[PDB]
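Asks: One structure is given below, represented as structure tokens, and several questions about it will come after.
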Amino acid sequence: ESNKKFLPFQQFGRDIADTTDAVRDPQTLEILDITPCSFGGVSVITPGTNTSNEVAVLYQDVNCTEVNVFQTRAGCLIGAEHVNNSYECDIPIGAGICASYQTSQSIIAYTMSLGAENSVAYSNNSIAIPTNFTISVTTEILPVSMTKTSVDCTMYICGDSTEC
Amino acid sequence: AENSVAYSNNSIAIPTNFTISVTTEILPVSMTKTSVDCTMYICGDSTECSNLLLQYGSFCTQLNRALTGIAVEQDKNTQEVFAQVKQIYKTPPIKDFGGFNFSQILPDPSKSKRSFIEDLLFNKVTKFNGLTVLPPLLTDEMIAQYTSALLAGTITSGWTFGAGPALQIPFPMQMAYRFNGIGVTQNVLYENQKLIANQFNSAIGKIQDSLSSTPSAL
Amino acid sequence: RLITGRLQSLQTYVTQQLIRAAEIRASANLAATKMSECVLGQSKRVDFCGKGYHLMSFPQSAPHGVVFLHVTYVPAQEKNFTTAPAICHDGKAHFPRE
Amino acid sequence: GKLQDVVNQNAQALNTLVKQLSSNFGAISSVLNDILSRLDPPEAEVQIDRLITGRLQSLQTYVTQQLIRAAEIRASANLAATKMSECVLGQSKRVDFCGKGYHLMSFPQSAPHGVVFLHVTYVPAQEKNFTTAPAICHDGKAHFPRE
Amino acid sequence: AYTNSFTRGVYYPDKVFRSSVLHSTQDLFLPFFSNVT
Ligand SMILES: *[C@@H]1O[C@H](CO)[C@@H](O)[C@H](O)[C@H]1NC(C)=O
Ligand SMILES: *[C@@H]1O[C@H](CO)[C@@H](O)[C@H](O)[C@H]1NC(C)=O
């Protein structure tokens, strides 16, 4: 049941992309909204098979009514508990939801936390000064080259064919 | 505009005052994570079309792979920029930063716990064929929680929080470190702290106007 | 005829996406670098963190972006003077320390 | 995983290039000799045209994704060349460029299609609270620390 | 006599309903600022 107010002589509705949007019913002159029935993708949220074979399925952009059942902004999450805590992100989902396999143990779906809280004891005369140190050595890996691959026209397209 | 410096072999010019100018730089960091389906876009609800499409092989097993790699990377772009600090720092409940005023950049609890300036940026800037737009992994409330950690860590600790354990230092004193790092002695700031605090506060205020006046800034 | 026409139209869109997404990665790497060096420390690279002598910067988020407020110290009110490389007092040359 | 991801991306792109040879592109058969023997030259020319056009695009696509990918590696070979001029061959003052800390020195280590930097950095530890003062007065004059 | 048709002569080329859209269509319209006999 739509809300647009068509003109007296109008029977169609269109968007910017020239896609049909609303229709006026010929029998009862009432305007109807058209929304395509839900589609999307299926994603399987899983810890490694090295750990378990229990997976959780997420249906992207679905109201859970078209498919223990958690509804997020990414879509309908089936098979994962919803916890009110907040841990570090393990498996991203979307809109801040990260699922993880933890304690028996099952798959949860929490809202990820942005690191551990800390407040600096700041005053207008207090300064903190280190007294020791550590010499830490970190590793950085960077790709620098690829494989020099060449492909021939005649052999790839018409391999051993004079007519081709 | 033309200018010629009065240059001689014994004449030197030396400044006697200064100004604390605060400029704005805007940088794009991410895009919309858009994915497009092969079957629905090309042969939407057509079995005959779908069967013939299979003759092309895996042309659009690549496209769903290409458009995904973009999308999983758009979330890395946002993570490298903001997610640089580990502990979520906070400003003290007091605000006696030597007389410097950060209310226009710091979050305010009178609202979306964004700040004054962040809201100006957010106000200003404003399907039938498998066009699915994925949601960003970090929602804008988390991102603005990240820039408050960087803002609050800078104000209380300086540069000591991106290099190791966060060590606090008074903001009146930290600016003496910053001044001392551009060739100007410490006592220049201390003797003129009252003037400098006003120059910093006044320059920040013009930022909101500069974005609010002309909409072509962003 | 239609599917081939629609394959190219989908093929073109992804290619322009790959070129455009690489233009944003070069801006997300610059903003990640302007935050490590301007915000989380004081910079000595000229015109990197604003035109002036860099003091500090404050990030502000924005939709699909980031805004840096580069606090810089600008000299003003220059005055002419007369300079000298060195001065002699006792037959020896004196150079300023700093 | 950074150097390995480069290897997988190239191999998958090449394997997809090869497997595209087993596609009809609207022709009768994917084998060149089979379509040649089965039909007459007046008709096989049309079926030949359908395959080659399908194989031109499949080769055209592969090179384009190579040009985009090779420009992603040149932006990493320019960064590694810059992290060696500034981190290894001299001490850096750019924050978080050569590792998280205060940079001391770095040592390059080669790797297959890549390079590994070991960023030796000095990290402060064991902070202690104190009470600070901008200046001290002794004889009616203000004293500021030198360094 | 002749007169100047300032802005009149514009009609709905179809039934469809468009809200806050600057649609551009090619059909037989009265040219702007024309000469009406
Ligand atoms: C799902 O449908 C229900 C009807 O019970 C509606 O109230 C709700 O808003 C819908 N949710 C979403 C996320 O569209
Ligand atoms: C046509 O229009 C012109 C100017 O628009 C006007 O001068 C003229 O009288 C009109 N009529 C004819 C018949 O030219």
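Note that chain D is numbered according to Swiss-Prot, with residues 946-1092 shown in order.
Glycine is no exception: its Cβ is also placed from the backbone N, Cα and C atoms.
Pasting the feature list from Swiss-Prot:
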- D:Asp950 to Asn: In strain: Delta/B.1.617.2, Mu/B.1.621 (VARIANT)
- D:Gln954 to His: In strain: Omicron/BA.1, Omicron/BA.2, Omicron/BA.2.12.1, Omicron/BA.2.75, Omicron/BA.4, Omicron/BA.5, Omicron/BQ.1.1, Omicron/XBB.1.5, Omicron/EG.5.1 (VARIANT)
- D:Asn969 to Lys: In strain: Omicron/BA.1, Omicron/BA.2, Omicron/BA.2.12.1, Omicron/BA.2.75, Omicron/BA.4, Omicron/BA.5, Omicron/BQ.1.1, Omicron/XBB.1.5, Omicron/EG.5.1 (VARIANT)
- D:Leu981 to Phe: In strain: Omicron/BA.1 (VARIANT)
- D:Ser982 to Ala: In strain: Alpha/B.1.1.7 (VARIANT)
- D:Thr1027 to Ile: In strain: Gamma/P.1 (VARIANT)
- D:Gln1071 to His: In strain: Kappa/B.1.617.1 (VARIANT)
- D:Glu1092 to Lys: In strain: Theta/P.3 (VARIANT)
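Describe the structural context of these features.
Replies: Cβ neighbour count for D:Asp950 (variant position): 10 (other Cβ atoms within 10 Å of its Cβ, all protein chains included). Following the DSSP three-state reduction, the secondary structure of D:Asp950 (variant position) is helix.
Of all Cβ atoms in the shown protein chains, 16 besides its own fall within 10 Å of the Cβ of D:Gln954 (variant position).
Sequence-distant contacts (6 or more apart, same chain, Cβ under 8 Å) of D:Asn969 (variant position) comprise D:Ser975, D:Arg995, D:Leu996, D:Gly999.
In the three-state DSSP assignment, the secondary structure recorded for D:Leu981 (variant position) is helix.
If you draw a 10 Å sphere around the CB of D:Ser982 (variant position), it holds 10 other CB atoms from the protein chains shown.
Under the DSSP three-state reduction, D:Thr1027 (variant position) is assigned to helix. The Cβ of D:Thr1027 (variant position) has 11 neighbouring Cβ atoms from other residues within 10 Å, across all protein chains displayed.
Secondary structure at D:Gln1071 (variant position), as computed by DSSP, is strand. Contacts of D:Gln1071 (variant position) defined by a Cβ separation under 8 A and a same-chain sequence distance of 6+ are given as none.
Shown in sequence order, the list is empty: the chain has no residue 6+ apart in sequence with a C-beta less than 8 angstroms from the C-beta of D:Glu1092 (variant position).
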Asks: For chain B, which of the variant positions D:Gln954, D:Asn969, D:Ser982, D:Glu1092 fall under 8 Å by Cβ?
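Replies: Cβ contacts with B, in sequence order: D:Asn969.
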Asks: Could you give the Cα-Cα distance between D:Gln954 (variant position) and D:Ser982 (variant position), in whole Å?
Replies: 38
Asks: Hey, how far is D:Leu981 (variant position) from D:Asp950 (variant position), Cα to Cα, in Å?
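Replies: Just about 41 Å between their Cα atoms.
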Asks: Taking Cβ atoms only, which of the variant positions D:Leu981, D:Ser982, D:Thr1027, D:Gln1071, D:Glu1092 fall under 8 Å from chain A?
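Replies: Only D:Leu981, D:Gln1071 pass the 8 Å Cβ test.
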Asks: Once the DSSP letters are reduced so that anything not helix or strand counts as coil, what is D:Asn969 (variant position)?
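Replies: Its secondary structure by DSSP: coil.
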Asks: Give me the CA-CA distance between D:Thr1027 (variant position) and D:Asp950 (variant position), in Å, as a whole number.
Replies: 22
Asks: Using Cα coordinates, what distance in whole Å links D:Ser982 (variant position) and D:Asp950 (variant position)?
Replies: 44
Asks: Using DSSP and three states only, what is D:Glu1092 (variant position)?
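Replies: Where D:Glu1092 (variant position) sits, the three-state DSSP reduction gives coil.
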